[PDB]
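Colleague: There's a structure below that I have some questions on.
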Amino acid sequence: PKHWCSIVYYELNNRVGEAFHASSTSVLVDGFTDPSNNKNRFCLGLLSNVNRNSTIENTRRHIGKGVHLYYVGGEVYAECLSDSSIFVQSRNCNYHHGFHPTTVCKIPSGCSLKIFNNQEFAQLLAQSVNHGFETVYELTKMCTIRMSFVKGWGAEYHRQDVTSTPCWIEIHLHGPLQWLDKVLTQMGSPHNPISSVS
Amino acid sequence: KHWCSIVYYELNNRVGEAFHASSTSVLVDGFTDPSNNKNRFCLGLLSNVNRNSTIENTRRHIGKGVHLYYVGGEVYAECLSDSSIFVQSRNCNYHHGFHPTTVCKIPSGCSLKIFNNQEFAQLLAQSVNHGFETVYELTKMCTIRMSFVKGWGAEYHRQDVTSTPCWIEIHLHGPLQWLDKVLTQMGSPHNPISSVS
Amino acid sequence: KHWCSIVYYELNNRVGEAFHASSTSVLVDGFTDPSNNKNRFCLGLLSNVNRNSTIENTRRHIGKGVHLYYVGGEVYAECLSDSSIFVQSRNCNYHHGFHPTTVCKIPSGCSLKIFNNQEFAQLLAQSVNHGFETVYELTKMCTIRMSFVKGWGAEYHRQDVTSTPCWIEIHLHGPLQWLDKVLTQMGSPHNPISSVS
């Protein structure tokens, strides 16, 4: 039930509630109200937001059974249990399918999708160990995934960024981040030495 | 298992970390004990890069603050500060018959019952086959807001709590948990929201 | 032990969860270990939706960051980063005789003792009786701020630390706790026990 990830919730550009830390390979992020943030569920219903408004409140009402994140066999899956769709932006996935990096994938109610593969990422990590601190640092972006409930964003939608959708989350993958750490530790980059003034 | 969690605010911004109750008696004061693992939720040590003189003024008057007591399925609010306190509690407001947004003033030394489980559970019951929309609204019954020194809303300016320099939000876990047990009833079929609009 | 807690900011915004020291040796770097339960407080993995190029430029130069060392009742700061670091610590300023707001630059690979509670305990005692106002003031001594790469205050263009792209604030729990024992004994208010519980 390792803590493979930690998840942060948002409502537009504002962060809402405390962070959730996975204590099992199966975590449910729903719009219900169990305050226990110590186990299986990450309930968004009880969360408050002084900056909230009708349209976000409306969207929150339809998160429902939300999404099912599942970690198994060095691969994470996302199942949309909510009656509404869910949209995900995973670079690792986008690479495995050959889509453009910023590509947003819709996961329809009841459906499922693999949003990450470790061996794949480890390989990409390897293929750049000796290519540049700049490009290896960029792999950080690979370890975070963003998905919003109900409202899409990107091409075909009016909303272009995830900061415009009323309900979304960001998932940090600890395994990948840690391995990436073991490698980044080898920096010593005096490159582009900047100013301490300007 | 924490009968509640509390959060602190200075105007519209959140300040400091969330406090999780480990006992039936909790003190939310303006002093400085860093420990956030037991009896007190100290606000004096918290910083705010957006802080201003007036908010700071208020902070100096928080003092012993408010005492939150949970017993026999009822929670009480006692003002230990030399200054008054103001509480907005739907449950409380529902029990006295006041308007839902009514903000009650609690003078220094006075006490006020701000939540009665019995009633809430009852409401939750009458809510059942009354729909998902109205049961979902019971979530608002589970959180309570109170400000230190300054009041807000009616009998002041009709202004939002976000207009007060020092205020907190209380989340009653007991009620929220029971509510969950019901909300999982499942529902909401209502013009299945667009994914573009 | 829980000798301090640390918060990260990019300009005027708080970024990431609070870190709590579980040992006397803590590393605050710009790398990416997600474990926030031990030795390191990695800033690299932290997201900020309000982040801009210049901030990202500075984050890339944090590197091995600063090393906060608690030992013998004194805390030390060591710049392991290849770029300098800047520290504002009242206690330290007092000891050296500088002005309260003085910002001390800690060059790459250098070291500076930034806190001595023994002297702070002394300061606390001297104020034990000189006003609640002056004792309340010592709260400030308990917090320390330091940015990475960008100097600030006098000796620089930027004056406010909320003007630098990568700065943290450190709260010293021991000093804060001892200060609590006093502020409460001097308690500006009065109401001995509860009337409800």
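Residue numbering for chain B follows Swiss-Prot; the residues present correspond to positions 269-465, in that order.
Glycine is treated like the rest: Cβ placed from N, Cα and C.
The domain 'MH2' annotation in Swiss-Prot covers B:271-465. What Swiss-Prot notes for the published mutagenesis of B:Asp297 to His is this: Reduced trimerization. What Swiss-Prot says about the mutagenesis result for B:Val317 to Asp is this: Reduced trimerization. Record note (Swiss-Prot), mutagenesis B:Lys373 to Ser: Reduced trimerization. The unchanged residue is displayed. As a published mutagenesis entry, B:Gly419 to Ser appears in Swiss-Prot alongside the note: Loss of phosphorylation. Quoted from Swiss-Prot, the note attached to the mutagenesis of B:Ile461 to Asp states: Abolishes the formation of the CHIP-SMAD1 complex. One mutagenesis experiment catalogued in Swiss-Prot, B:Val464 to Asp, is accompanied by this note: Abolishes the formation of the CHIP-SMAD1 complex.
In terms of burial and nearby residues, how do these features look in this structure?
Modeller: DSSP gives B:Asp297 (mutagenesis position) a strand state. For B:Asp297 (mutagenesis position), the Cβ neighbour count at a 10 Å cut-off comes to 26, with all displayed protein chains included.
A C-beta separation below 8 Å, combined with a sequence spacing of at least six in one chain, links B:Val317 (mutagenesis position) to none of the other residues.
Secondary structure at B:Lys373 (mutagenesis position), taken from DSSP and collapsed to helix, strand or coil, is strand. Shown in sequence order, B:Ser352, B:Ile353, B:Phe354, B:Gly419 are the residues of the chain, 6+ apart in sequence, with a C-beta less than 8 angstroms from the C-beta of B:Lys373 (mutagenesis position).
Counting only same-chain residues at least 6 apart in sequence, none has a Cβ under 8 Å from the Cβ of B:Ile461 (mutagenesis position).
B:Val464 (mutagenesis position) counts 12 other C-beta atoms within 10 Å of its own C-beta, drawing on all protein chains shown.
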Colleague: Calculate the distance in Å between the alpha carbons (Cα) of B:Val464 (mutagenesis position) and B:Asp297 (mutagenesis position), and round it to a whole number.
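Modeller: On Cα coordinates alone, these residues lie 46 Å apart.
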Colleague: Run a quick check on B:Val317, B:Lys373, B:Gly419, B:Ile461, B:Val464: which of these mutagenesis positions have any Cβ-Cβ distance to chain C under 8 Å?
Modeller: B:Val317
Colleague: In terms of Cβ proximity below 8 Å, which mutagenesis positions out of B:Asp297, B:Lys373, B:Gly419, B:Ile461 neighbour chain A?
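Modeller: Listed mutagenesis positions passing the 8 Å Cβ cut to A: B:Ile461.
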